[PDB]
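The block underneath contains the structure these notes are about, expressed in structure tokens.
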Amino acid sequence: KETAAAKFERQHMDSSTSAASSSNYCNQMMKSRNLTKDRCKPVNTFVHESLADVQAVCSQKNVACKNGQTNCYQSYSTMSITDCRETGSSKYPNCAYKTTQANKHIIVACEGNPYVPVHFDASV
């Protein structure tokens, strides 16, 4: 079945663009990455960086995850990210989102060997 590492790439990586190019980014990306298949996922963050740069976070500043877990890491530098948040008109299967683009630090949880990001925790 899809690995946690793969799933992380599928849900949160967008190395193909430097930023969201329009208000529709979320709507299109959420659908294409299959995040709306079973239900409308309420929030999602896409990271506009190379895989290598994001995998490197696992070796940066160790911080506690929102749930208390201790395998989270915060990026030393800001990163280009797009936040997607479901809108008040969103209604499965027609999931709808608001697109917000920014440059922020990312916090990820890492696991495995190679030790890579498997969950997106927050941006700061």
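The residues of chain A that appear here are 27-150 by Swiss-Prot count, in order.
Determined via X-ray crystallography, 1.5 Å.
Cβ coordinates are placed from backbone N, Cα and C, and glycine is handled just like the others.
Annotated features in Swiss-Prot:
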ACT_SITE  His38  active site, proton acceptor
ACT_SITE  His145  active site, proton donor
BINDING   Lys33, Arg36, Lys67, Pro68, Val69, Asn70, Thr71, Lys92, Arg111  substrate binding site
MUTAGEN   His38 to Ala  Loss of activity
MUTAGEN   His145 to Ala  Loss of activity
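Positions of Swiss-Prot features highlighted on the structure.
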residue	record	Cβ within 10 Å
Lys33	substrate binding site	14
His38	mutagenesis position	21
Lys67	substrate binding site	17
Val69	substrate binding site	11
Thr71	substrate binding site	20
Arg111	substrate binding site	15
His145	mutagenesis position	20
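Rounded to a whole number, the C-alpha distance linking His145 (mutagenesis position) with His38 (mutagenesis position) is 9 angstrom. If you take the Cα of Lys67 (substrate binding site) and the Cα of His38 (mutagenesis position), they are about 13 angstrom apart, rounded to a whole number. In this structure the alpha carbons, written CA, of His38 (mutagenesis position) and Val69 (substrate binding site) are 11 Å apart. In the three-state DSSP classification, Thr71 (substrate binding site) falls within a strand.
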